[PDB]
Every structure is written in structure tokens, then in C-alpha cells.
Amino acid sequence: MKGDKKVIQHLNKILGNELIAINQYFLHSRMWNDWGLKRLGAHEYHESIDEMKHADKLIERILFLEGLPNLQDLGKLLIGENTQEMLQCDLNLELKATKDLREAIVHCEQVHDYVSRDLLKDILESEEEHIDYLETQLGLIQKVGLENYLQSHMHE
Amino acid sequence: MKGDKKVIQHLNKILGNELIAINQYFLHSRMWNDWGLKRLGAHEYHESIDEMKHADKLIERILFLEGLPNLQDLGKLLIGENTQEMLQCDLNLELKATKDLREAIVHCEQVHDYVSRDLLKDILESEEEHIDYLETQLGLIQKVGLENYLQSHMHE
Amino acid sequence: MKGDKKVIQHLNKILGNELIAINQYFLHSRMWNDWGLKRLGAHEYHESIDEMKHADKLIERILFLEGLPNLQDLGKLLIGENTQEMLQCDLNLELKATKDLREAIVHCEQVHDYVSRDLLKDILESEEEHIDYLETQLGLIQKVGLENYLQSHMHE
Amino acid sequence: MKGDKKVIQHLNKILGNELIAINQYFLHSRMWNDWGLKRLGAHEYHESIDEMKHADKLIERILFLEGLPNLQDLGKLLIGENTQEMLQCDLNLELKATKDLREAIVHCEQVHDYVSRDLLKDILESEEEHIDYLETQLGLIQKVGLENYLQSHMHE
Amino acid sequence: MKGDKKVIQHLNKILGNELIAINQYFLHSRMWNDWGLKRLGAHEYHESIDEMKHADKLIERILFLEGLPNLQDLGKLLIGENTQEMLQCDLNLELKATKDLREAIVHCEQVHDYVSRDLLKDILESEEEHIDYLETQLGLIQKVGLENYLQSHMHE
Amino acid sequence: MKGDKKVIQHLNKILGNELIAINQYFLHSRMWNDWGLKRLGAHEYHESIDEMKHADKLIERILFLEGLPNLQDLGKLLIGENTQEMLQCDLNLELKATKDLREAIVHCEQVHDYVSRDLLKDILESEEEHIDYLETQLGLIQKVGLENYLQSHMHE
Amino acid sequence: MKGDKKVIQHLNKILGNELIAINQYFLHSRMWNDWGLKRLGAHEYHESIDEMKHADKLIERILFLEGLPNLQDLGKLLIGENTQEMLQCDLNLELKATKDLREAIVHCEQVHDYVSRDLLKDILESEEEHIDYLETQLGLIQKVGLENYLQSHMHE
Ligand code: HEM
Ligand code: HEM
Ligand code: HEM
Ligand code: HEM
Ligand SMILES: O=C1NC(=O)c2c(NCCCc3cc(O)cc(Cl)c3)cccc21
Ligand SMILES: O=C1NC(=O)c2c(NCCCc3cc(O)cc(Cl)c3)cccc21
Ligand SMILES: O=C1NC(=O)c2c(NCCCc3cc(O)cc(Cl)c3)cccc21
Ligand SMILES: O=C1NC(=O)c2c(NCCCc3cc(O)cc(Cl)c3)cccc21
Ligand SMILES: [K+]
């Protein structure tokens, strides 16, 4: 089906963000696992898988709209050097992702691509859940202290 | 069955306390969940449900006695701004509630409304169990430290 | 996540309508049960539970958006003195509630809070189902007569 | 297999009656459900499905006989404005359908299309069962009164 | 519940498209079955059922909004004389249907009938899935050749 | 455990190849699915998953050896424009991948990193199986013809 | 099958390291159990069992090669006086063991005893997994503090 060219551009921008998130979350997961913080590693693994599923749906939508999905361009990963920074790097990426999702939904609504809007809204709901998770973890570090926070994330 | 007017007034006073407790505990529960203290959130949710069941039985009793249940007037919620304050606000409310239950039981006894007395005694038993829980939590905070106490209430 | 202040105000306005509905439907349910109209009592109970679940989701969303949920201010209950009035009071409340929901959705859309919109849309779907039920009940009273209508709601 | 041209015209006339009946019963069903008369709504839905199955078999036979099934021409639906009129409208349509079935069977017999006759006889048995149902409902309205009749059709 | 007059007109236009689709897809299905192309027959049958379910929901929504569903007016069916034409006829109908859905969604949005919009968005998702299927089939005919394409659709 | 710096560099080069392969195979899979060649799409999907698992093991090994896995640098994807080109592009990437694996194993052996060698040997066995598959597909296209080959890959 | 004499000498050296490891890990396990750190005790017990199984395979290989397995000479156990030291003593033993495994593999390769090499490679894989575990435990002590680390290892 011949899609709106600018919708396809927005879908590729969202996909670009997902590709960053896949790799950033996967690396964070395996760093946490290496450090013995296996509950964080498993949770971050599932975040990465969730972003892979989002990327799959975006690729499929772009192709249906007769666009070319961009899996070639990879923006800057935000990694960081300890648990607090890794969480804040994830949160910075998510806030950028949700900004782009909202701008994409505006445009889908304006050109009447209501199915693309529904897909992006579903993705945004997942990203807002991730934001809730991250903000909560950063708050917990403050409430229980870093030592206890990390302790509580050693065992799955 | 025509009830004693003052019994019905006592029952509506107890009901008023329950309506405060339902909302205060439900809000406390959701604040704790939002902060990632899900064991506290879950326990406080069950306390709110318990008060909902008490309120149901009082409403049913008032109607049987041919009175009008007062679900319109809501007294002051005691919310507080951190875990210790929230627990103490709950405890303050409970101690007011048990005082009111005792005065109502005295009056039921005097006018021979033994079934209303039995209902209020059952509610009083539940409220004293709540008081036991709350006093114990406040004492645990002192014994294990706030950070450990919160850590232990992160996961269900 | 820092929410739009007016979104939060709208969500609290919706929450305020739910708190009225919880109590109005609960009291109606227990009145109908006391009168032996247990099918009405049970259906109205489930309506009250529905509104409790809506209020829960609203409270959770307001807290995520870093607002304060208002569980303190309870507006006017619309009770009524017989079955037809009780149903009409529920319907008047629902029509106010759906008006407020639509206005809230407009503002969510305007500020790009698409997740709050989706939550409100889901609540609106539930409220329109309640309106369908209420309008149908009122029409059935006209078609079968009040005595038959009440007869048909004695038993579950 | 090359069918008799006039047999095919008869099958298309029967099919045309079925297409009217599908829509008329389906709309009646959904009207009754909307009014809270869900036992009538469910029964009328099953009448509509029955006519759909008849239409399928007619379409399949016409194609086997190398004719063109006519799904384009829709005759006048008989809707009516209350339960008694809706039942009478269905019955009027059914009596027209059974007259047309009888004439089609005569013709099938004359040209020795005994398999088409057997199909039409099966459909005629179904339609006489519908007529029995409709005549019985109209008679019940007279015997129990309209308010009781409708009351008995509120719940499935 | 009193619906918006122009929403009801849009819903009846959508329903009119569905009534065309139901019959067009049903006839196409039975033509393919008659020709021994049973996998196409089965798939097209399920498409027809899908449109029947959409029409049911539209009819129910129109009646809830106190409008009259139009099951009387049947537009032009697009049939076609061979497999390629039949698929292109379905695709032409679907492209008209999605245009009309998008215009109806615009109008529901403007009058704040967000529940009608959600229903129409769900129907639109289904129709874009049909378009995906149709465009894919027409493309497969080009890649594998007509004779192989038909061969692959003989057996369910 | 402090690894050999040049081993870690080899492992990061292998990982780099895997990241290309993940995206190339995933896009190919979704292109084939979009075109209705679902058997090719499913097989290529599982190839993508295989490379994801290889990348996981490489990341875990690099981190164990106290290196930094490179998920930032993405080399050129080889995307075909038709099935035969897509298969040849996969094959060209695989032949580069196995050359790099062999050179990495030579170096692992020279510095006695026998566990890293064992990991790479396992990956190489997988890649030779992929090469076997790809060479076999390209051969089949020649033996059965492209139209038949594509026909055989329509259905899962 | 008469083996290479220096292979057998290497296998006996590896066996000697395993006999030290068996006893050192078993004593550490029972020390941790005595101290109430039963999760550490259980994990170290399973490490001891692992080394017992390695020793068994070495004994079997040496006998097959017509050598005499040396179970008589026991080198110095590295015990240590607290958890951190005990883990470090285990890590120091493991690093000597893997050095010895690497030299043994070099010699097996030179004299073409590829089966002995494969056995040692499998043992080396196990020992590198132990090193991972130990390094991670030492890292966790730094990140969560010793008191939390030991707390998390009290219960299995
Ligand atoms: C374009 C980028 C990627 C896409 C579209 C993608 C897509 C997917 C999908 C759809 C799944 C199946 C998830 C499920 O249904 O449970 C999956 C699984 C997985 N992915 Fe990815 N992925 C991508 C990149 C990566 C990368 C870079 C890695 C690691 C470096 C990775 C590691 C994994 C793993 C380990 C699994 C689970 C496999 C299993 O054991 O079943 N993925 N991926
Ligand atoms: C007049 C005030 C209320 C009364 C009499 C009442 C009564 C009840 C009762 C009898 C139940 C069934 C519990 C059970 O038996 O398992 C219930 C459930 C529940 N209530 Fe309330 N309630 C009140 C107010 C509220 C409020 C204000 C909220 C939220 C703000 C709320 C949230 C809930 C929830 C989430 C459930 C569980 C529903 C489910 O999933 O089953 N209630 N309530
Ligand atoms: C040419 C006209 C039609 C034909 C030939 C037709 C045929 C059929 C058939 C063969 C079935 C399967 C019944 C079974 O064996 O269980 C069916 C189901 C159904 N039809 Fe139709 N139909 C027609 C028109 C319609 C219309 C106009 C509507 C709505 C206005 C409708 C609504 C339904 C529904 C709701 C179902 C059941 C779907 C389910 O089971 O979930 N049909 N139809
Ligand atoms: C301090 C000396 C040792 C101690 C205290 C010890 C202790 C144990 C214990 C408690 C078990 C588990 C028994 C069971 O399954 O119920 C076990 C199993 C075993 N041990 Fe030892 N052991 C020692 C030395 C050795 C040595 C020197 C060897 C071989 C050279 C060996 C080989 C084995 C084997 C093969 C098993 C069976 C484990 C399995 O496959 O499940 N052990 N040992
Ligand atoms: O692809 C990428 N791989 C990376 O490692 C990486 C980056 N690393 C910065 C240091 C992270 C770190 C800190 C630490 O204390 C321990 C460890 Cl293991 C790692 C930055 C951008 C992109 C990439
Ligand atoms: O909280 C509230 N409790 C109430 O009763 C109530 C109200 N009652 C109005 C009369 C309803 C009634 C009529 C009847 O015949 C029998 C019964 Cl039991 C009750 C109005 C506003 C608010 C409230
Ligand atoms: O209905 C009510 N809703 C309320 O919030 C509330 C009150 N809140 C005072 C501050 C509570 C708070 C502190 C905090 O540190 C974080 C959060 Cl989320 C909330 C007081 C009386 C009645 C009500
Ligand atoms: O209701 C309708 N019934 C119809 O047949 C029909 C139409 N037929 C067009 C001829 C296509 C055909 C070609 C063929 O080779 C075999 C067959 Cl059976 C049919 C056109 C519009 C509307 C209708
Ligand atoms: K602790």
C-alpha cells in the first residue's frame, strides 16, 4: 500500500532509536550479568527483547507501506560506567524516544494513517512503562542506598 | 427491622471512619507502588480492601435497621510524605477508629442490640490486627534501619 | 515522568466523578439487595467495582505523572427513592462523567499525552456500556411494566 | 453441469428472498438486543444464520449448474416498529418465501432436476419451522399478554 | 444515547461498504471453490465472515446511537471473470473502503465520538490486513506465474 | 580474567560481522514475508536469531576477558533486490565471516586461548551450515527454475 | 593404548592440581556452612564435586594410556581465614590450574594426542567458568559491601 513518504521517514526515525536501544540495553544487560547483578541483567535483557519486537513491527509496517526500512544507520549508544549511570543513560534514551514517538503520532494523525498511529501509541505505552521502571529504580537507589539496591539485584 | 436511632448514628460514625480509611490506605498503597515498594503497596492494598468489606457490612446493617447509610460525608485523610509518616498516619486513624468502635459497642449493649455489637466486635478485632501490624512496622524501622526496612519491602 | 499540569487536573476531575459513582452505585446496590431485588443489586455492585478499577488506574496514572491524586473531595451523591429514580440518577451521573471524559481527551490530545488519552478512551468505553445498560433498563420498564420489571430482577 | 435456465432463475429468486430475510432478521435481532429483549434477539440471530446457510447452498448449486448467482438485487425489507409488527413482518416474508419455494419445486420436478428439488424441499422444511415459530409467538402474545410476552424474552 | 447525526451517516456509509464486501467476497469464495481453487475459496470465505462481523458491530453501534442501520441499499458488486480480476476487484473495493473509514474517523474525532473512532480504527486495521493479503497475492502471480499461483491454491 | 588484547580485537571483529548479519538477515526475512514467500522469511528469520545468539556469546566472552564489546560500529549491509541476489548477498557475507573466523582461531591457538578458539569453532560450524543452505538454495533455483523455487517457498 | 610419556606426566600434574582443589573447596564449603553462610557453602560444595568429576576423567584417561594416576602426592592447600581470602585462595589455585592446562594442551597438540587435548579443553572451560564466578564474587563484595554480600549468602 503506498504510504505517506513522511510517515515512512518518521517510522524509520523511530526504528533508528529502537536499534540504539536494542544494543544499549543488550550491552547493559551483559555488563550487569558479568558483574553478578543478574536481576538487573535479566530485566535489561527483556527490555532489549521488547525493543527488538518493536523494531520488527516497524520494519513490517514500513515494508507494507512500500518504504525501505533503515537498518544501516546506528546512532550513538549511551553506555556509562556504573549502575546509576547505566540507568540514567537508558532514561535519557527513552525520553528522546518518546519525544520522537509523539512527533511521529502527530504526523500520522494529520495524514490519516490511523493504523501507523495505533502502532506508535502501543510502542509509546511500552516506552512509558520503561520510563516508570527506570525512574523508580533511580528513586530506590536514593531510598535504600546503593549498596542495598545492588544487593537486591544480585539474584534473579 | 426498626433500629435504635443512636445505634444507627454510631454505625454511620464508624462507617465514616471506614470511608476515610479506604481512601487513605488506597492512596498510601499506590504511592508505595509508585516508589517501587511493592510489598508495602500490596499489604496496604489488602488493608484498604478489608475496610471496604467492613463498610459493606455496616451499610447492610444500617439498611436492615431502616436507617440511611452516610456515604456522602468524607472526613480528613491523613496522608503524610514518607514511609514512616504514612504508617504513623495509618496508626493515628486506627486509634481513633477503635475508640469510636468501643463507644458504639457500649451503646449497642445498653439498648440490647447484640447483633450490631457482634459486628462491631468483629470489626474491632480486624482493626486491632491492623494496629499490631502498624506498630510492628514502626518498630522494625528502628531495629533494622530505614534503608533495610525499605529494601525488604521492594519485592512481593 | 513530569506530566502536563492541566492533564493532571483533568484526571483528578475524572477521578472525582469515579469516587461519586463508586459510592452511589454501591449504595444503590445495597438498597436493591435490602429490598429483595438481587439481580439489580448484583449488577449495580459490579458497576461499582468497575468504577473502583477505573479510579485505581487514574490514581496510578496521576502518580506516574507526578501529580497528587485527589481522594479527599467527594461531590454530591444522586440517590433517589425508588428503582426508576435510582436508574435515572445513575444515568445522569454517567452523562456528566462521559462529558468530562471527552473534554479530558481533547486536552490530552492537544498536549500529546497519548497514553493518558488511551486510558480515558478505555474508561469511556466502559461508561458507554453502562449508559447502554441504564437506557435499556429504563426502556424495559416502559415495555414490560414496572411490576414485571421488578419481578424479573428479584433473583440471580 | 449445464442446468435448466428456468431452474437457475427460480434458484436466484429463492436466493433473492433469502438475502432479504438475512438482513431483515439480522436487523430485527439487533433491534431486540438493543431493547434488552435478548432471548428474541438470540433466536432471531439464529434465524438469520439459518438463512445465510440456505443462501450458501443455493449459490453453490447455481454455480454447479453453470448459472450466475445474483447477490446484487436486494428486495424490500419489512422492518416494523415494535415486537408484534416485527414478528408479523417476518411471517409475511416467510409466507412469500414458501410460495416461491413451492413454485420452484414444481418446475424442478417438471424438468427432472430432482437434486435441486431435494435442496428446495429441505429449505422449505426449515421455513415452515420458522413459520411455526412465528405463529406460535404471535399466539403467545394473545395468551399471556404483551407485557408478559416481552418479559419472558428479556433474558437468554 | 443520542448520537451525532453525521456520525450515524458515516457509520451507515461504512456499513454500506461492508454489505457490498460481504456479498462480493462470498461470491468470489464460492466461484473459487466451484473451480477447484479451494485455498482461495477458504481464505475468501473467512474475509467475508470478517466483514459480516464488522457489519454486526456497526449495526449495534448505530442502534446504540439511536440511528437506523441501513441494510436496504446495496451498492455495485465488483465481481470479475478470472482469478487476477477477482483479486483486483477486491482490492479496488478495499481501497474505497479505507478511504471512507478515514473520513469517518476524522468526523468522529471532531465530534468527540471516541468510541466510534476506536471501532472504526479496529475495522481499518482489518481492512489494511486484507489489502496486504491482496497486494501480496497479485505480486505472487507475477513472481511464480499464474499457473503455479493457481496450483498452490488448489488444496486447503 | 585479563585476555589477550589481539584476541579481544579479533572477537570484536567477529562480533562486528555478526551485527551486520543480524540486520541483513532480519531485513531479508521481512522482505520475503512482505512478498508472500513465508518459508524463506521463516528460515531467514531463524538465521538472524542464530547470529543474535552468536553475538550474545561473543559479548559475554569479551566482557569476561575484560574487553569492551563494540556494538557501536555497523558495517555495510548487503541487501538484495530479488531473491537470488538476496541469497547471494547472504552467501558473500558468510564467506567473509568464515575467513575472519579462521584468522581469529589461528591467533587464539598461537596465544593458547583455547576456550575462545572453541567458541569460534562452534560459530564457524554454524556459519558453514548456513553456507551449505545458501549454496543449496542457489543450486535449487537452477534445478527447478525460479518460478517453481519461489512457489515452493510461499507457504510455511 | 600406550600413551606419550610426557602427556601422562602432564595429565598427572593436572590431576595433582584437581586433588588440591577438591580438598580446598570441600574445606571452604564446610567452613562456610559452619559459619551459617549456607549458600556459599552449597556453591563451593558443587565446585568441589566438579573437580572430583574432572579428577575421575583424568584418572580414567591416564589408565587408558597405561600410566599410573598419582593420587599419592598432595600439594599445598590454600585455605585462608575469611570469606574474601577464601575466594582469593580459590582464584589463585584456579589461575595456576589454567596455566598448567594450557601447557598440557600445547604438548598434546605437538604429539597429536587430540583426545587428551579435547578432555583438557573441556576441563579448561570448566575452570574458566569457576574463575568467572570467583572474580564476580570478589567484585560483588566491593559493590554491595561484605556485610550485604554475606547476608545474601546465608540461606540457600
Ligand atoms: C535489528 C536488530 C534486531 C532485531 C529486529 C531483533 C529481533 C528479534 C526478535 C523478533 C526476537 C524474538 C523475540 C521473541 O519473540 O521472544 C529476538 C530474539 C533475540 N535477540 Fe534480537 N534482534 C535484533 C538485534 C539483536 C542483537 C544486536 C542481539 C545481541 C547482540 C540480539 C539478541 C537476541 C537474543 C539473545 C534473542 C533470544 C533468542 C532465543 O534464545 O530465542 N538481537 N530478536
Ligand atoms: C464506599 C466505598 C467503597 C466500598 C463500600 C467498597 C467495597 C468494595 C468491595 C466489597 C470489594 C470486593 C472485595 C472482595 O470481596 O474481594 C471492593 C473491591 C475493590 N475496591 Fe472498593 N470499595 C469502596 C471504595 C473504593 C475506592 C475509593 C477504590 C479506589 C480508589 C476502590 C478500589 C477497589 C479495588 C481495586 C477493588 C478490587 C476489584 C477487583 O479486582 O476485584 N474501592 N470494594
Ligand atoms: C449473502 C449474504 C450472506 C451470506 C451468504 C452469509 C453466509 C454466512 C455463513 C455461511 C456463515 C457461517 C454460519 C455457520 O455455519 O456457522 C455466516 C456467519 C455469520 N454471518 Fe453471514 N452471510 C451473509 C450476510 C450477512 C450479513 C449481512 C451479516 C450482518 C449484517 C452477517 C452476519 C454474520 C455473523 C455475525 C456470522 C457469525 C460469525 C461468527 O460465527 O463469529 N451475515 N454467514
Ligand atoms: C576430601 C576428599 C573428598 C571428600 C570429602 C569428598 C566428598 C564427596 C561427597 C560428600 C560426595 C557426594 C556423595 C553423594 O553423592 O551422596 C562426593 C561425590 C563424588 N566424589 Fe568425592 N570427595 C572427596 C574426594 C574425591 C576424590 C579424590 C575423587 C576422585 C578422584 C572423588 C570423586 C567423586 C565422585 C565421582 C563423586 C560422584 C559425584 C556425582 O557424580 O554426583 N571424590 N564426594
Ligand atoms: O559499543 C560500545 N561498547 C562499549 O563498551 C561502549 C562504550 N563504553 C564506555 C565505557 C563503559 C564501561 C564502564 C565500565 O566501568 C565497565 C565497562 Cl565493561 C564498560 C561507549 C559507547 C559505545 C560502546
Ligand atoms: O450518603 C447518602 N446516604 C443516603 O441515604 C443519601 C441520600 N438519600 C435520599 C433518600 C434515598 C432513600 C430512599 C428510600 O426510600 C430508602 C432509602 Cl434506604 C434511601 C441522598 C444523598 C446522599 C445520601
Ligand atoms: O486526597 C489527597 N491526595 C493527596 O495527595 C493528599 C494529601 N497529600 C499531602 C502530600 C502527600 C505526598 C507526599 C509525597 O512526598 C509524595 C506524594 Cl506522591 C504525596 C493530603 C491530604 C489529602 C490528600
Ligand atoms: O451478483 C452478481 N452475480 C454475478 O454473477 C455478478 C457479476 N458477474 C460478472 C461475471 C464474472 C464471472 C466470470 C466467470 O468466468 C464465471 C462466473 Cl460464475 C462469473 C457482476 C456483478 C454482480 C454480480
Ligand atoms: K541489607
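Note that Cβ sites are derived from N, Cα and C of the backbone, with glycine treated the same way.
Same-chain residues at least 6 positions away in sequence with a Cβ under 8 Å from that of G:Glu127 (Fe(2+) Fe1 binding site) are, in sequence order, G:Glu94, G:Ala97, G:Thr98, G:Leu101. Summarising the annotation, Swiss-Prot assigns Fe(2+) Fe1 binding site to G:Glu18, G:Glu51, G:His54, G:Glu127 and lists experimental evidence as the type of evidence.
If you draw a 10 Å sphere around the CB of G:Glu94 (Fe(2+) Fe2 binding site), it holds 23 other CB atoms from the protein chains shown. The Fe(2+) Fe2 binding site annotation in Swiss-Prot covers G:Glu51, G:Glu94, G:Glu127, G:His130, and the record cites experimental evidence as its basis.
Taken from Swiss-Prot, the feature K(+) binding site covers G:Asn148, G:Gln151, and the record attributes it to experimental evidence. DSSP gives G:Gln151 (mutagenesis position) a helix state. All protein chains included, G:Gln151 (mutagenesis position) registers 15 other Cβ atoms within 10 Å of its own Cβ.
Positions annotated as domain 'Ferritin-like diiron' by Swiss-Prot, on the basis of sequence analysis: G:1-145.
Using a 10 Å radius centred on the Cβ of G:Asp34 (mutagenesis position) and all shown protein chains, the other Cβ atoms total 10. Among the mutagenesis results in Swiss-Prot, G:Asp34 to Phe has the note: About 30% active in Fe(2+) oxidation and storage, diiron-binding site does not coordinate fully, decreased overall flexibility of the BFR, partially occludes B-pores, see Fe ion inside the B-pore. The residue drawn here is the original one.
A C-beta separation below 8 Å, combined with a sequence spacing of at least six in one chain, links G:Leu68 (mutagenesis position) to G:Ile62. Quoted from Swiss-Prot for the published mutagenesis G:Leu68 to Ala: Assembles into normal BFR with wild-type ability to oxidize Fe(2+) and store Fe(3+), 5.2-fold decrease in rate of iron release from BRF, greatly reduced affinity for Bfd.
Under its mutagenesis annotations, Swiss-Prot gives G:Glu81 to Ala the following note: Assembles into normal BFR with wild-type ability to oxidize Fe(2+) and store Fe(3+), 3.2-fold decrease in rate of iron release from BRF, greatly reduced affinity for Bfd. DSSP assigns G:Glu81 (mutagenesis position) to coil in the three-state reduction, placing it in neither a helix nor a strand. Around the Cβ of G:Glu81 (mutagenesis position), the same chain contributes no residue under 8 angstroms that is 6 or more positions distant in sequence.
Neighbours of G:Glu85 (mutagenesis position), defined as other CB atoms within 10 A of its CB across all chains, total 12. Per Swiss-Prot, mutagenesis G:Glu85 to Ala is noted as: Assembles into normal BFR with wild-type ability to oxidize Fe(2+) and store Fe(3+), 5.5-fold decrease in rate of iron release from BRF, greatly reduced affinity for Bfd.
G:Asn148 to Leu appears in Swiss-Prot as a published mutagenesis result, with the remark: About 70% active in Fe(2+) oxidation and storage, diiron-binding site does not coordinate fully, decreased overall flexibility of the BFR, loss of 1 ligand to K(+), reveals more Fe cations bound inside the BFR cavity. Sequence-distant neighbours of G:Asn148 (mutagenesis position) (same chain, six or more apart, CB under 8 Å from its CB) are absent.
Swiss-Prot documents G:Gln151 to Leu as a published mutagenesis change and attaches the note About 70% active in Fe(2+) oxidation and storage, diiron-binding site does not coordinate fully, loss of bound K(+).
Around the Cβ of G:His130 (Fe(2+) Fe2 binding site), the same chain contributes G:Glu47, G:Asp50, G:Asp90, G:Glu94, each under 8 angstroms and 6 or more positions distant in sequence. Neighbours of the Fe(2+) Fe2 site: apart from G:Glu51, G:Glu94, G:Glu127, G:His130, residues of the same chain with C-beta atoms within 8 angstroms of the site's C-beta centroid are G:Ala21, G:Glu47, G:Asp50, G:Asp90, G:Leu93, G:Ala97, G:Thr98, G:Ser126, G:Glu129, G:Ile131. Using a 10 Å radius centred on the Cβ of G:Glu18 (Fe(2+) Fe1 binding site) and all shown protein chains, the other Cβ atoms total 23.
Around the Cβ of G:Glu51 (Fe(2+) Fe1 binding site), a 10 Å sphere holds 25 further Cβ atoms from the protein chains shown.
G:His54 (Fe(2+) Fe1 binding site) counts 23 other C-beta atoms within 10 Å of its own C-beta, drawing on all protein chains shown. The Cβ centroid of G:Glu18, G:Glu51, G:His54, G:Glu127 marks the Fe(2+) Fe1 site; residues of that chain outside this set whose Cβ lies within 8 Å of it are G:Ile14, G:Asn17, G:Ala21, G:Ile22, G:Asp50, G:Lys53, G:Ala55, G:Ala97, G:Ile123, G:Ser126, given in sequence order. Helix, strand and coil content of the domain 'Ferritin-like diiron' (G:1-145), in residues and according to DSSP, is 116 helix, 0 strand, 29 coil. Nearest by CA distance to G:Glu18 (Fe(2+) Fe1 binding site), out of the mutagenesis positions G:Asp34, G:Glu85, G:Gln151, is G:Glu85. In sequence order, the recorded positions from G:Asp34, G:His54, G:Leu68, G:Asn148 that place a Cβ under 8 angstroms from a chain A Cβ are G:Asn148.
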